[PDB]
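Peer 1: For reference, the structure I am asking about is given below.
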Amino acid sequence: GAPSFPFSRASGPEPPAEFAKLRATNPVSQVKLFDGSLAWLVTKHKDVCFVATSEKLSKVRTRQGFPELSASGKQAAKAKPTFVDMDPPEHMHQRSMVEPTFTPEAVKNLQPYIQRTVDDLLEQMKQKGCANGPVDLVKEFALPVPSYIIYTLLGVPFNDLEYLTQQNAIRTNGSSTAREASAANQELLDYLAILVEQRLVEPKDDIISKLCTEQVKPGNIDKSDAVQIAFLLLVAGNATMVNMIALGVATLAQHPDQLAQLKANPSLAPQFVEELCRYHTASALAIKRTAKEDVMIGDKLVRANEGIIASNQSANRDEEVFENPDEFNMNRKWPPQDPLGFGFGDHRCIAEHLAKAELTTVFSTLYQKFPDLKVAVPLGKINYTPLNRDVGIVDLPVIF
Ligand code: HEM
C-alpha cells in the first residue's frame, strides 16, 4: 500500500530518505495521509514548479480532497480563510493589502533597522555572557531576531516585544501542554484585537495602521479580518525564521572550512544564505493543492478532487538541477533554476526578501561580534525537531 506521509527525516539534519528514491524511480506517486486518505506527492524540481503555478489546482481548503496532514489542519480549514489559502482573484486582492512593506525596495530601506535589531540582541547576549556555562542561542538570539522585527513591523511597541516573543514561542514549543499553547494563542489574538482598535483611532506607521486606514475604515475588510491578517503575518514565518538561524549556526559548525571563510569575509553572507535556504528547506509542507479538474503530471493522471503535495525540500536536492545536491557548498555555481526554499509562483513567500535580509544580516554580523562562537554540545547531540516534522533546532547551547 501507499506509505504514510509526512515521511520522517533520515536523521536530525537530513531530509527524508524516501525523496531521493522517488526522484529516481517514481517521481509522482501516491502517499497515505493521517486519516487514511490518499494524495499525490511530487518530488522533482520541474514538477514542483508545475504544481505551484498550475491554475487548474486550488488552495481552497473546503474543496474535496484537500490534503490536510493532521487533525489540527482539518479543524483549522473551517475558519474564514486569509490569503495564504485563496485562489485568484481573491488571493492578490487581499495579499496586495500588505505586500508594500515586503517589496525589495521597502526591505532595503529597512536595513538600518534590521541591523540595529540584530546588533542590540547580540550586545544583550554579550552582556549576559556565558561565564557560568553555555547559553541557548535560540532563546537568546534566533528567537528574538525575527520576532522583534515582525512584531515591530505589525505595530507592537518596543516595551511589549519581550513578553509577546515569549508568548508566541510557548504557542509552538514542543514542551507546552495543550492548555498552555491555546492560552498563548488566544493571548496573541486578544492583544492584536486591542492594537487594531488603537490604530483605528490613531494610526501610526505600521502594517496594522495601513490595514485600518486603507481597508478597514473604507469597508474593504472588517477589523476581525485585520486581526487575522496580522496574525497570519506573525505565525506564517516566525518559527521557520528561528529554525533557519539555528540551522545556519549548526551547519557552519559542521562545515568548519566554510565557517572560516565566513569569519574572514562577512560579504560571503548572501551566498551562505542562498545555500542554507536550498540545503535546509525548513518549510517543506506548504505547497499543497487539490485538482479542480483532471490534470496530467508526468506519467500520472491527477483526477479532479484529488490532493497534491509538492515537496520543495525534495526539489532543492534534485540532482538534475543542483549538482552534488547533498553537499552543503556556499561556493557553488548556481544553475538557471530558482531554489525553492520560499516556494514558487503566485503564493511564493510574501516575506522572501525580508527573510533573506534578516538571515544575511545575522550571518554577516554574528561572527564579527563573536569570533569564537562554538556549539557547546557535540554536534551529534544537537536537539533537532522530531524527525516527523519540518527540519529545525529546538535549543542550541553555545559559548563565545
Ligand atoms: C527563512 C524564512 C522563511 C522561509 C524558508 C519561508 C518559506 C515559505 C514557503 C515555502 C512558503 C509557501 C510558498 C508557496 O505557497 O509557494 C511561504 C509562504 C508564506 N510565508 Fe514564508 N518563509 C519564511 C519567512 C517568512 C516570514 C518572516 C513571514 C512573515 C513576516 C512569512 C510569511 C509567509 C506568508 C504570509 C506566506 C503565504 C504567501 C501566500 O500564500 O501568498 N514567511 N513561506
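All residue numbers given for chain A refer to Swiss-Prot; the residues shown span 4-403 in order.
Technique stated in the header: X-ray crystallography, 1.5 Å.
The backbone N, Cα and C atoms fix where each Cβ goes, and this holds for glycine too.
Quoted from Swiss-Prot, the note on mutagenesis experiment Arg64 to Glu is: Impairs interaction with NADH. Record note (Swiss-Prot), mutagenesis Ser73 to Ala: Decreases the NADPH-dependent activity. The unchanged residue is displayed. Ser75 to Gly appears in Swiss-Prot as a mutagenesis experiment; the accompanying note says: Improves the NADPH-dependent activity. Listed in Swiss-Prot is the mutagenesis experiment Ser75 to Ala, annotated as follows: Decreases the NADPH-dependent activity. Listed in Swiss-Prot is the mutagenesis experiment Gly76 to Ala, annotated as follows: Decreases the NADPH-dependent activity. The mutagenesis experiment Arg174 to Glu is recorded by Swiss-Prot, whose note states: Impairs interaction with NADH. Swiss-Prot lists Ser286 to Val or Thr among its mutagenesis entries, and the accompanying note reads: Impairs catalytic activity. Here Swiss-Prot flags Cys352 as heme binding site. Listed in Swiss-Prot as a mutagenesis experiment, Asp393 to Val or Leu is described as follows: Impairs catalytic activity.
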Peer 1: Near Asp393 (mutagenesis position), which mutagenesis positions out of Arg64, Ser73, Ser75, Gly76, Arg174, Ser286 have their CA within 10 Å?
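Peer 2: Checking Cα-Cα distances against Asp393 (mutagenesis position), the mutagenesis positions within 10 Å turn out to be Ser286.
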Peer 1: Near ligand 1, meaning Cβ under 6 Å from any of its atoms: which of the recorded positions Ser73, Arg174, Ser286, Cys352 fit that description?
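Peer 2: Near the molecule: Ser286, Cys352.
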Peer 1: Could you tell me the C-alpha distance between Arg174 (mutagenesis position) and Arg64 (mutagenesis position) in angstrom, no decimals?
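Peer 2: With the alpha carbons as reference points, the distance is 23 Å.
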Peer 1: Three states by DSSP: which one describes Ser73 (mutagenesis position)?
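Peer 2: It is coil.
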Peer 1: Can you tell me which of the mutagenesis positions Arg64, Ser73, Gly76, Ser286 is spatially closest to the residue listed as 'heme binding site'? Compare CA atoms only.
Peer 2: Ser286
Peer 1: Other Cβ atoms within 10 Å is the metric here; tell me which of the mutagenesis positions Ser73, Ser75, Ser286 scores highest.
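Peer 2: That would be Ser286, with the most Cβ atoms nearby.
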Peer 1: According to DSSP, folded down to helix, strand and coil, what is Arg64 (mutagenesis position)?
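Peer 2: The three-state answer is coil.
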Peer 1: Please list residues from the chain of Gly76 (mutagenesis position) whose Cβ is under 8 angstroms from its Cβ, counting only those at least six apart in sequence.
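Peer 2: Sequence-distant Cβ neighbours: none.
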Peer 1: Can you give me the same-chain residues 6 or more apart in sequence from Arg64 (mutagenesis position) with a CB-CB distance under 8 Å?
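Peer 2: Once residues fewer than 6 apart are set aside, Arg64 (mutagenesis position) is near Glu71, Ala80, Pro84, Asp88.
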Peer 1: Can you grab the distance from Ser73 (mutagenesis position) over to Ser286 (mutagenesis position)? Cα atoms, rounded to a whole Å.
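Peer 2: Checking the Cα atoms of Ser73 (mutagenesis position) and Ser286 (mutagenesis position) gives a distance of 16 Å.
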Peer 1: Please give me the CB contact count at 10 A for the residue listed as 'heme binding site', counting all chains in the structure.
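Peer 2: Step by step: centre on the Cβ of the residue listed as 'heme binding site', count other Cβ atoms within 10 Å, giving 19.
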Peer 1: In angstrom units, rounded to an integer, how far apart are the Cα atoms of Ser286 (mutagenesis position) and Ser75 (mutagenesis position)?
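Peer 2: That comes out at 18 Å between the alpha carbons.
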Peer 1: Quick one: what's DSSP say for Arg174 (mutagenesis position), helix, strand or coil?
Peer 2: helix
Peer 1: Using DSSP and collapsing to three states, where does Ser286 (mutagenesis position) fall: helix, strand or coil?
Peer 2: coil
